[PDB]
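J.: Please read through the structure below; I'll follow up with questions.
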Amino acid sequence: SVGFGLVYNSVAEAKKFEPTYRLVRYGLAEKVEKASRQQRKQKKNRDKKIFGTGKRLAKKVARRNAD
Amino acid sequence: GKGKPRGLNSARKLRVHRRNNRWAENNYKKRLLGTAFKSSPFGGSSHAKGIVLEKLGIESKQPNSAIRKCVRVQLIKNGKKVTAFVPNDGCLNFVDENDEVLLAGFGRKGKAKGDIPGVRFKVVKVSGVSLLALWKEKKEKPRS
Amino acid sequence: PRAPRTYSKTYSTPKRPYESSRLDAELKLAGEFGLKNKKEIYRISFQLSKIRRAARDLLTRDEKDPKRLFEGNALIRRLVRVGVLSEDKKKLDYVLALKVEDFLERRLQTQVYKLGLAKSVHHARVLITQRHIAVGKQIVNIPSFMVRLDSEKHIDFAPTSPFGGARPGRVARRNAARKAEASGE
Amino acid sequence: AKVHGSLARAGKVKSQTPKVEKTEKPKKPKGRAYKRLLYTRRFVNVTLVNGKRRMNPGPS
RNA sequence: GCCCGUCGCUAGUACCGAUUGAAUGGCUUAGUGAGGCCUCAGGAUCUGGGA
RNA sequence: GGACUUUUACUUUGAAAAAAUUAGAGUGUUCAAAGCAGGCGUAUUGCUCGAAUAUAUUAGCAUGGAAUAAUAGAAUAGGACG
RNA sequence: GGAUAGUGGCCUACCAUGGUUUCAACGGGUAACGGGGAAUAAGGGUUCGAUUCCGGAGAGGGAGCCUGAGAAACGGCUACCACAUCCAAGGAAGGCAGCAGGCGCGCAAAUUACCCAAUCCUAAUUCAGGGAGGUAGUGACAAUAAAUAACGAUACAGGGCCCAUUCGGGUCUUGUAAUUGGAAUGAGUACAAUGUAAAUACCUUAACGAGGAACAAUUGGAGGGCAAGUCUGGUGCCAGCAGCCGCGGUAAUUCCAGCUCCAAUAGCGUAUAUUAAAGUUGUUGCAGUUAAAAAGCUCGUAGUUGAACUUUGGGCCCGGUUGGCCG
Ligand SMILES: [Mg+2]
Ligand SMILES: [Mg+2]
Ligand SMILES: [Mg+2]
Ligand SMILES: [Mg+2]
Ligand SMILES: [Mg+2]
Ligand SMILES: [Mg+2]
Ligand SMILES: [Mg+2]
Ligand SMILES: [Mg+2]
Ligand SMILES: [Mg+2]
Ligand SMILES: [Mg+2]
Ligand SMILES: [Mg+2]
Ligand SMILES: [Mg+2]
Ligand SMILES: [Mg+2]
Ligand SMILES: [Mg+2]
Ligand SMILES: [Mg+2]
Ligand SMILES: [Mg+2]
Ligand SMILES: [Mg+2]
Ligand SMILES: [Mg+2]
Ligand SMILES: [Mg+2]
Ligand SMILES: [Mg+2]
Ligand SMILES: [Mg+2]
Ligand SMILES: [Mg+2]
Ligand SMILES: [Mg+2]
Ligand SMILES: [Mg+2]
Ligand SMILES: [Mg+2]
Ligand SMILES: [Mg+2]
Ligand SMILES: [Mg+2]
Ligand SMILES: [Mg+2]
Ligand SMILES: [Mg+2]
Ligand SMILES: [Mg+2]
Ligand SMILES: [Mg+2]
Ligand SMILES: [Mg+2]
Ligand SMILES: [Mg+2]
Ligand SMILES: [Mg+2]
Ligand SMILES: [Mg+2]
Ligand SMILES: [Mg+2]
Ligand SMILES: [Mg+2]
Ligand SMILES: [Mg+2]
Ligand SMILES: [Mg+2]
């Protein structure tokens, strides 16, 4: 088998110059998994419908629950 | 020299003269006049799909005596009407009026096949299946 | 938007479809070198065909023209390299000669048979495609491998497989599993 | 020509030739082995040379 | 022996043809003319003549 | 630096010139279509060959040729040199 | 002069009468985006290029324009035209020739999946974003490699060959065999490691995985062109075949089948187009008395073409590149 190798001068240096998927393979970093790539996109686009923080819009839309 | 120019500057005359005379080429003239696209029941395309109007029994040319089973088909993209042959023994039993069929040429560059007068096309499929398969009985005609 | 993967085909087919002499001529070759295809002959004809074309061309250039000298030399050394072109006839007017059989003679298929080691061109096929016979420690399973002169000494069974030590093999071992399970405990 | 000839008889013969089933036979080798068998047939052992040669003779 | 044309049958193609016939597409007269831009004004309001 | 130059074709050599494709060199992708890699050691602290060349024409540019084929010249001398 | 970033009839004012054309203007057609290129291999050519790269143009159709260095921008706005969605009928909103997906059209073309790990692009920026792009799925578009078997023993049969007065078989194998013999291997299934962003496949490789009931090759053809039957059964100018020539009306070498045989083979047939064959478009290189073809005749402009002659001969030097015989 032929491959490729790297040896860092320190473990501080690997953990900072290594691609993060690689650190994952080894056990030096946690796979911080997240929403689907397109679940994320959809959250971005919903969020674009709002201008400002939002909570202003929660209360105003709470008034609607009277009309 | 009989009859062409030979001069070193007679290039134009020599091209024009050629252009003029290419129109005697049967293939060339059809290509440029666009005969395909203009007349001719298919678009100029390899096959065409149509609808079966009636089943004909075309009587064969001499010295041959036979009834050559055929179909009048109305081309879908066209409404152009066409009669086509239904190759092999039986196979007319595989079609039916208002059936969809897939016509192809007869390999003769337009032009009728053998002893069948008028006919320039043959059937290749019916209701999405293909005679051949139906004939050799490896497939069955669809529901409706 | 990515560079084309380039390709090209590696054979040519006879213009005359049904020439009885060419057909017998082709079959004989197939039955001599263990081929399965008329294509395995079609292929080589095509290889030859260009090689000759190159050579025809080069020949028209003046003797000792740079391209001729350079590109002719190259082609000759490439042919001598694999044992198609004899040492004596090393000057391209004979690469202009050069037959199909000269090429078929150098396939790993045949070489594997020429020094015993198989005793039938077909045993030679089956062995090759079945992961026995190697060149280095490097196993070769292609019958058309084309044995370069200086590897001819190195055609031999592989360290793996039977025939080359390693282990007998699941079809035999399966029997030795009926030897010790019927006659013993 | 006439264009409304009978149609009754479509498939006449195929429907009235009597079926006979294909007969179970040895399997022929495929691939290289088949060219091999062709070679020994045509050239190695040979068969007949009644004048010249034949490939599909019957009652010769 | 070969063979010509009218006349009669079936089927196919293209021509002519009242309908001042029909359809699509590209330009286009004349008339009407949205809109933004530029410009003469205007001045809700809002400042130090200007916005 | 000044002062003045009949006008063309043809041919040569060369510059300017994208890559990919094509032709083609080198290299054993296991073979091959490909790819532009790869190959040597102290395989424990590194050594090293590459990634060529050809074609690229009509036109424009630049140089050499002066055959072939054109153009212009002095005859109301308003000719040529000083 | 105005306008432009700026030249310019670009526009305006004054003035003039010019500009292009048989060396084909102008107009029409194009089922026309241009190029690098593709197909076809004596050469000369013929045909094709929507399409991985360069250039141009467009975002349903037209026009207008805001921002901005840059747009006459459409995943920006404005208007009109055409489509078209929501409604409480008051109104409001949309532009897939991006990715995927649907309808329609048709002979004709795939997943509403995964990722920024590579390649690179952008931003205030190592970090965020990227349906650019990469990954897999669909996929016999094209292209490459090439499994469907290999070896012995036996049973007669041979041709060899030494002998043959005459049995014959006995060794060197030619091989057709209805009992046989053990070996081999991946197609697949699958620990594991490898692969990968994570998966999948490949490359590795434990355990499994071949005797005919497979793990069982096809597609066309067998009168000629054209490689392969005058076998057998069926039909009886019917059914059907046949690119073309031709077969079929009762012993069909051609149809429908069985048998056997041929060709190419993980591929082979058919249709349409084009190229070669085609010296049947002819520059190379055609033909024109009678086969298709010299205008009834002469003049003649454009066009093509157009006799010979003008520094040749002789002398001297210089330095190159092959090749000989010597080295
Ligand atoms: Mg995201
Ligand atoms: Mg935000
Ligand atoms: Mg005519
Ligand atoms: Mg006839
Ligand atoms: Mg009819
Ligand atoms: Mg040049
Ligand atoms: Mg290059
Ligand atoms: Mg002016
Ligand atoms: Mg005028
Ligand atoms: Mg003209
Ligand atoms: Mg167009
Ligand atoms: Mg074009
Ligand atoms: Mg293009
Ligand atoms: Mg188009
Ligand atoms: Mg644009
Ligand atoms: Mg659209
Ligand atoms: Mg308009
Ligand atoms: Mg726009
Ligand atoms: Mg855009
Ligand atoms: Mg309301
Ligand atoms: Mg889309
Ligand atoms: Mg869009
Ligand atoms: Mg398709
Ligand atoms: Mg990112
Ligand atoms: Mg930070
Ligand atoms: Mg994507
Ligand atoms: Mg199989
Ligand atoms: Mg089996
Ligand atoms: Mg068959
Ligand atoms: Mg024959
Ligand atoms: Mg009979
Ligand atoms: Mg018969
Ligand atoms: Mg038959
Ligand atoms: Mg073929
Ligand atoms: Mg010439
Ligand atoms: Mg002729
Ligand atoms: Mg005549
Ligand atoms: Mg005359
Ligand atoms: Mg002259």
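Chain B is numbered as in Swiss-Prot, which gives 2-145 for the residues shown.
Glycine is no exception: its Cβ is also placed from the backbone N, Cα and C atoms.
Dumping what Swiss-Prot says about this protein:
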MUTAGEN   B:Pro64 to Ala  Lethal mutation
MUTAGEN   B:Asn65 to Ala  Lethal mutation
J.: Three-state secondary structure of B:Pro64 (mutagenesis position) from DSSP?
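T.: The residue in question, B:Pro64 (mutagenesis position), is coil (DSSP, three-state).
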J.: Around B:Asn65 (mutagenesis position), which residues of its chain at least 6 apart sit with Cβ under 8 Å of its Cβ?
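T.: When sequence neighbours closer than 6 are ignored, B:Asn65 (mutagenesis position) has B:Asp116 within Cβ distance under 8 Å.
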J.: Including all protein chains displayed, how many Cβ atoms other than that of B:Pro64 (mutagenesis position) lie within 10 Å of its Cβ?
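T.: Other Cβ atoms found within 10 Å: 6.
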